[PDB]
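Worksheet: one structure, shown below.
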Amino acid sequence: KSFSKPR
Amino acid sequence: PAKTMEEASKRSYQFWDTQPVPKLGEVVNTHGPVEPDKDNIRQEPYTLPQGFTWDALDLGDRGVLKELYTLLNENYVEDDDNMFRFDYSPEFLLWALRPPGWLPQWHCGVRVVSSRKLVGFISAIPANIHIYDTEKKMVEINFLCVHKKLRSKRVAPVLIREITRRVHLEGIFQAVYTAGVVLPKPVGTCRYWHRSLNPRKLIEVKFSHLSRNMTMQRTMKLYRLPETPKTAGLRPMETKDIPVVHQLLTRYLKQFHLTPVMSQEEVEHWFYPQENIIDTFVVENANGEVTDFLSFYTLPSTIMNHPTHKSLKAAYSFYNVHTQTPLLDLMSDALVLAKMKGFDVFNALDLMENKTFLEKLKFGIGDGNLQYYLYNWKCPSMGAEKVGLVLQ
Ligand SMILES: CCCCCCCCCCCCCC(=O)SCCNC(=O)CCNC(=O)[C@H](O)C(C)(C)COP(=O)(O)OP(=O)(O)OC[C@H]1O[C@@H](n2cnc3c(N)ncnc32)[C@H](O)[C@@H]1OP(=O)(O)O
């Protein structure tokens, strides 16, 4: 639902 | 849209202020509905802008399912930098949208009147939800999507009101849902973490990057995994395991404050393995008893604007139950299994007990929050480790 990338 | 909690208080919520949810600044010390159940419900669909019409999508029609697949593939959630977009498969959409109790009117489409083009969607599926000391029949709202060319035209509030109306018609007055943005008012805030499986592909597509004092050779060695899992008796879930998987899950989830309450049929639906959708492995010990299980679902993403790499194969942690195998070992085997199955990355949220293994198993924190919300239910917020609910 929320697209995340490594911070 | 506001992604941060303080930057959301600088925002005015013209739509959400009209809805039965707590205000973003509100602090909650009660437990119950925002407003009473309605004993008369609007019979007519809400009005859409001229030239658009409602259409319930029969996902058992392969052509209609494909139209939904295309709408989402082209217009659904992207990352912050517009480099990746979710690519839910048709058969995954069938899994997510036709659980036990699904209703056709809750697959709520919007079409152009002239062309019949599908340009909007929202869905509800039924779910029994345990929230603190209360068990409520609710719906889960998912797949809210408005075509890019229809954006910023107040179409999303209409989709929300219309699915609300259709859910009210069936006698349900609460919902649960998640989002990457901040809205009134999160019941809990979770964070995605990522575990590199093919670090080479991930860096080449700029999903991840090389750490400052690290090289590529070191990065590949850092993320190397065993060829085969180590837990004795780990095997794919079979039909005979459905009762014990239901039992293990029900008992395991009592410790959290926001959880699903699944029937045995729902357990069959959500966990019975389907290739390229959902994987579940149980631990069957030396006595023949199932004592643990792990599960993860398949959700690839489109890589935009890249000449060579077109898709990123991602595994998402689902529900992991341990009673005799340590959680850390269970999740290590999940990484090995995902690696074996060709996944590029393994994602997991920081909810339930996941913080006990994320750092140790070399997950890196992500930049996206996942906010959890309840509609028409007032309760205190909770920390990520008390959220025991995973949505697709
Ligand atoms: C009892 C039963 C109850 C059932 C209902 C329970 C509630 C269900 C709630 C839905 C659960 C969804 C769960 C998922 O599926 S989360 C996934 C959401 N989908 C996407 O992000 C896909 C890509 N984006 C789009 O398709 C569009 O940008 C969307 C459709 C997101 C907004 O389209 P558009 O860009 O054209 O916006 P607008 O001008 O029409 O309207 C703007 C108004 O809508 C508010 N907004 C923006 N995004 C969201 C959002 N993601 N949830 C709730 N509200 C949202 C916005 O702040 C503003 O409100 P306010 O700031 O004025 O107040």
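Going by Swiss-Prot, the residues shown for chain B are 105-496, listed in order.
We read in the header that X-ray crystallography, 1.7 Å was used to get this structure.
The backbone N, Cα and C atoms fix where each Cβ goes, and this holds for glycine too.
Per Swiss-Prot, the feature tetradecanoyl-CoA binding site maps to B:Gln118, B:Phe119, B:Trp120, B:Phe247, B:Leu248, B:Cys249, B:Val250, B:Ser256, B:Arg258, B:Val259, B:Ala260; the stated evidence is experimental evidence. Long-range C-beta contacts of B:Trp120 (tetradecanoyl-CoA binding site), restricted to its own chain and to partners at least six residues apart, with a cutoff below 8 Å, comprise B:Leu287, B:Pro288.
Under its mutagenesis annotations, Swiss-Prot gives B:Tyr180 to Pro the following note: Abolished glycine- and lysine-myristoyltransferase activities. For B:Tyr180 (mutagenesis position), the same-chain residues lying six or more positions away in sequence with a CB closer than 8 A to its CB are B:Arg189, B:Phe190, B:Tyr192, B:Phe247, B:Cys249.
In three-state terms derived from DSSP, B:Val181 (mutagenesis position) belongs to neither a helical nor a strand segment and is classed as coil. Using a 10 Å Cβ-Cβ cutoff, B:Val181 (mutagenesis position) registers 19 neighbours. In Swiss-Prot, a mutagenesis experiment is listed as B:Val181 to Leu, annotated with the note Reduced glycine N-myristoyltransferase activity.
The mutagenesis experiment B:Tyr192 to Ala is recorded by Swiss-Prot, whose note states: Reduced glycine N-myristoyltransferase activity. In the three-state DSSP reading, B:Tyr192 (mutagenesis position) counts as coil.
A coil conformation is recorded for B:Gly492 (mutagenesis position) in the three-state DSSP classification, outside any helix or strand. Counted within 10 Å of its Cβ, the other Cβ atoms near B:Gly492 (mutagenesis position) come to 21, all protein chains included. Swiss-Prot documents B:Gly492 to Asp or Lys as a published mutagenesis change and attaches the note Reduced activity.
Taking CA atoms as the reference points, B:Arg258 (tetradecanoyl-CoA binding site) and B:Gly492 (mutagenesis position) are 33 Å apart. Chain A comes within the C-beta cut-off of under 8 angstroms for none of the recorded positions B:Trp120, B:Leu248, B:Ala260, B:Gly492. Taking the C-alpha positions, the distance from B:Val181 (mutagenesis position) to B:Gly492 (mutagenesis position) comes to 23 Å. Separation of the C-alpha atoms of B:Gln118 (tetradecanoyl-CoA binding site) and B:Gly492 (mutagenesis position): 31 Å, rounded to the nearest whole number.
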